[PDB]
Amino acid sequence: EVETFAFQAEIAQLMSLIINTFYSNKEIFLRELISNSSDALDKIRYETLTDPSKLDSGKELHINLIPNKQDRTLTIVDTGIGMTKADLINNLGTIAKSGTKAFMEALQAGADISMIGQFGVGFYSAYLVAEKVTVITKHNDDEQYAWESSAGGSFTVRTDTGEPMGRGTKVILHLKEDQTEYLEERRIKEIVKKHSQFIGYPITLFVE
Ligand SMILES: Oc1cc(O)c(-c2[nH]ncc2N2CCNCC2)cc1Cl
């Protein structure tokens, strides 16, 4: 049913840093997530140039932003390449260990948390605004899985028989009580325009 894993130490330390460091410019989490979706979309596109059957699981390549004020969630959905169970456990397809080391050295040398995505671990910026993060993913080579973590040094993985998605990745941000501004249409639009203005795939902001 539900397997429980420990974060590697360097990632545990990364997440604590994200959670505990005073840092006002939290909005960058959205750019880091959209940028991950854009990379996964690039990968499926590239693979389909030589094998168009990789798109049998869906031809449209796009990103949906879905705010839900009742559940207090902001969900980012892409139809990118998705992740296998293995990628998920291996820090969501990141080089999180070396990238964390590089990020923490930069933070010495003068960097601030906004540059996180330069070290390949921009996912973890979700913890600027979310108390809990659920990642649902479907890669053509595997079943649908849900990854989940409220930080605290551990994460879980289970098969998801919730609502099949076809192919891609869904990041559900259960927002901290004081970060509900990221559910406001005006606010999301501003941020996307500010930081995600040239992404090569349509980004659709859902209405409530
Ligand atoms: O927010 C995401 C969105 C995604 O589409 C993915 C994903 N799906 N397939 C590969 C990936 N990535 C993109 C970022 N780099 C690791 C692997 C991962 C994450 Cl964490």
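Chain A is numbered as in Swiss-Prot, which gives 16-223 for the residues shown.
How was it done? The header gives X-ray crystallography, 1.8 Å.
Note that Cβ sites are derived from N, Cα and C of the backbone, with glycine treated the same way.
What Swiss-Prot says about the mutagenesis result for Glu47 to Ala is this: Strong ATP-binding. Strong interaction with HSF1, HIF1A, ERBB2, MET, KEAP1 and RHOBTB2. No effect on interaction with TSC1. On its own chain, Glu47 (mutagenesis position) has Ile131, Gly132, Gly137, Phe138, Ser140, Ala141 as residues at least 6 apart in sequence with a Cβ closer than 8 Å to its own Cβ.
Close to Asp93 (mutagenesis position) in the fold, though at least 6 residues off in sequence, lie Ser52, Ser53, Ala55, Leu56, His77, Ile78, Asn79, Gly183, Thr184, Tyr216, each with a CB less than 8 Å from its CB. Here the residue is the original one, but Swiss-Prot notes a mutagenesis experiment at this spot, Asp93 to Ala: Impaired ATP-binding. Strong interaction with HIF1A, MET, KEAP1 and RHOBTB2. Loss of interaction with HSF1 and ERBB2. Los of interaction with TSC1.
According to Swiss-Prot, the mutagenesis experiment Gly97 to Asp carries this note: Abolishes ATPase activity. The C-beta environment of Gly97 (mutagenesis position), restricted to residues of the same chain at least 6 apart in sequence and closer than 8 Å, consists of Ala55, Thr152, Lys153, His154, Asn155, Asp157, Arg182, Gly183, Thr184. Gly97 (mutagenesis position) carries neither a helix nor a strand DSSP state and counts as coil.
By the rule that a residue counts when its Cβ sits under 6 Å from some atom of ligand 1, the mutagenesis positions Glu47, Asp93, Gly97 yield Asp93, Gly97.
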